[PDB]
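Report on one structure; see the data block that follows.
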Amino acid sequence: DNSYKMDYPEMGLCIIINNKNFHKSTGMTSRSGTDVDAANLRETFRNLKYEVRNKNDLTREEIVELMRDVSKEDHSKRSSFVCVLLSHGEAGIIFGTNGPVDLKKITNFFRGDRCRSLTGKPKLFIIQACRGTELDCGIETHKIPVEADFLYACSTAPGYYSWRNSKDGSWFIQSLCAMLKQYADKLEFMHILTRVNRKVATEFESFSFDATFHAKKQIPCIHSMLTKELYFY
Amino acid sequence: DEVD
């Protein structure tokens, strides 16, 4: 009773939205390296027995429509739901290719009262996107709530930029996949994410010719409203 | 290294 039931016939869907190229009019830069993240995530969640669906370069309208449609599927035979968003962002917002989408709008589709086949099951939103423009300079060493059973695994602290390497992928996603590969058969998900926090915090530091952006650090943030422990086995 |  302390752990979510994860032996339904299917582990569940893993929806990966990978936004790399943005409409010129938005002025948003292309996100080099994001394809490496999307491929890593696809393989990682495949190995965890999720039904993975990759979507690329979605407009704000397409993001909302996809989320709505997925929330209206019958998830009765599924243990959980995973959504991964890879894009530009700011506080409370993820970008479609042509403009912003409110994160609250997306997640609301899956509220305990609005997606009944996911009520009581873990709904995980994994987000690689900026949450603002701060840089971390570091320091040298009956009923249930409708908001219950959500977890947001955010790549960076509220208010901060999030870092992505154009060759290797994002610091957060490369770390998340590595920790899942190593520990999904051994550790509870919060402990896996804590190891991701440590990996991102200790092993990465930005390199830039621009002093403003050089030698900067990142800490992801786990936002949990889960009510049980989550094991992938 | 780039920011999102």
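Here chain A follows Swiss-Prot, giving residues 34-174, 185-276 in order.
Determined by X-ray crystallography, 1.7 Å, according to the entry header.
A Cβ is built for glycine as well, from the same backbone N, Cα and C atoms used for every other residue.
Positions annotated as active site by Swiss-Prot, on the basis of similarity to another entry: A:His121, A:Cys163. Annotation of the mutagenesis experiment A:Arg207 to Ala in Swiss-Prot: Abolished ADP-riboxanation by C.violaceum CopC.
With respect to their backbone Cα atoms, A:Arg207 (mutagenesis position) and A:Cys163 (active site) stand 10 Å from each other. Annotation: A:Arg207 carries the greatest number of neighbouring Cβ atoms among the recorded positions A:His121, A:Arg207 [cut-off 10 Å, Cβ to Cβ]. Where 10 residues go unmodelled, between A:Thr174 and A:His185, the Cα positions on each side are 50 angstrom apart. Between the CA atoms of A:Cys163 (active site) and A:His121 (active site) there is a gap of 6 Å, rounded to the nearest whole number. DSSP assigns A:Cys163 (active site) to coil in the three-state reduction, placing it in neither a helix nor a strand.
The Cβ of A:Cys163 (active site) has 24 other Cβ atoms within 10 Å, all protein chains considered. Mapped onto three states, the DSSP output places A:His121 (active site) in coil.
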